[PDB]
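S.K.: Mind looking over this structure? Questions follow.
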Number of protein chains: 2
Amino acid sequence: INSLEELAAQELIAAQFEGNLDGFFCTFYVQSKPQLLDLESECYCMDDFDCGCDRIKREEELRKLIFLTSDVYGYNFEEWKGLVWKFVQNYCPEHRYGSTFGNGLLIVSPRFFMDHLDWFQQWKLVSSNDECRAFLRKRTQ
Amino acid sequence: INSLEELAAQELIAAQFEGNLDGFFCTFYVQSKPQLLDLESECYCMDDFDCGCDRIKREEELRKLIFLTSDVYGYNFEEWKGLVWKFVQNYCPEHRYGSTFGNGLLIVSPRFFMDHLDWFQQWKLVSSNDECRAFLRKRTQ
């Protein structure tokens, strides 16, 4: 049922989303049981200085919440979006020196992806920070 | 022993620079023997997955080079500035609920400072990424 529901979405991504959910410096994956510990770090700055481990730890915390809140029926969808927005705010594109750029990773369950197909289709077309902020703004309904 | 040079700098900072070297999301200190090892991390990812450690290691690496190359006479100033650009490029403030809008930290030798005071005044009154881009890339003087 986990594979079975994951399979339909992965087939649906192939069919209608051209094999991917890449958006603006961020892509979504659709998995029933993600290996979230494989996406973590162990990070200490010594001698009490913000080296940037916090930024890392915050990113992991938010990816986790974005998944866990997606993996249940009926979570507040605007509050979910606000979490994505905080992730997006905290992301800082690892642009490999020259003119290269990379994508932040987020994960959502298959049930959630398939309750929100139109939304994930728009996600892919986001082209700026300014559009992104508008797209993720917490509407009432 | 080598404080004499630092204090000559600290006196000029207080006297002629309003007591700081803050610029556009970044700050210079002037130190003869900085404790760069204090300003460090020991952190790793798990998977092949880039968890954001690479950006921190790069930051330290560049910070240290920025200091070491300032700590001798006659280094290629344009190339020195090139390191500063790569540092700024690789920097990003941590953002959660707008504020805070924080500063990166660089350190430079007393003598390097005292041979480029004029350049350091211009560094302060930068206030955009494009002003930063131009100021660092354009042949000085």
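The numbers used for chain A are those of Swiss-Prot, and the residues that appear cover 14-154, in sequence.
Quick reminder: no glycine exception, Cβ is built from N, Cα and C everywhere.
Feature list, courtesy of Swiss-Prot:
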- A:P106 to A: Reduced host AGO2 binding, loss of AGO2 inhibition and loss of RNA silencing inhibition (MUTAGEN)
- A:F114 to A, D, G, N, P or R: Reduced host AGO2 binding, loss of AGO2 inhibition and loss of RNA silencing inhibition. Loss of replication efficiency (MUTAGEN)
- A:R146 to A: Attenuated infection. Loss of inhibition of host stress granules formation (MUTAGEN)
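Explain the structural surroundings of these features, please.
M.R.: Classification of A:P106 (mutagenesis position) by DSSP places it in coil, neither helical nor stranded. Using a 10 Å radius centred on the Cβ of A:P106 (mutagenesis position) and all shown protein chains, the other Cβ atoms total 15.
Mapped onto three states, the DSSP output places A:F114 (mutagenesis position) in coil.
Proximity of A:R146 (mutagenesis position) to non-local residues of its own chain (separation of 6 or more, Cβ distance below 8 Å) is seen for A:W98, given in sequence order.
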S.K.: Any idea what the Cα distance is from A:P106 (mutagenesis position) over to A:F114 (mutagenesis position), rounded to a whole Å?
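M.R.: If we compare the Cα positions of A:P106 (mutagenesis position) and A:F114 (mutagenesis position), the gap is 6 Å.
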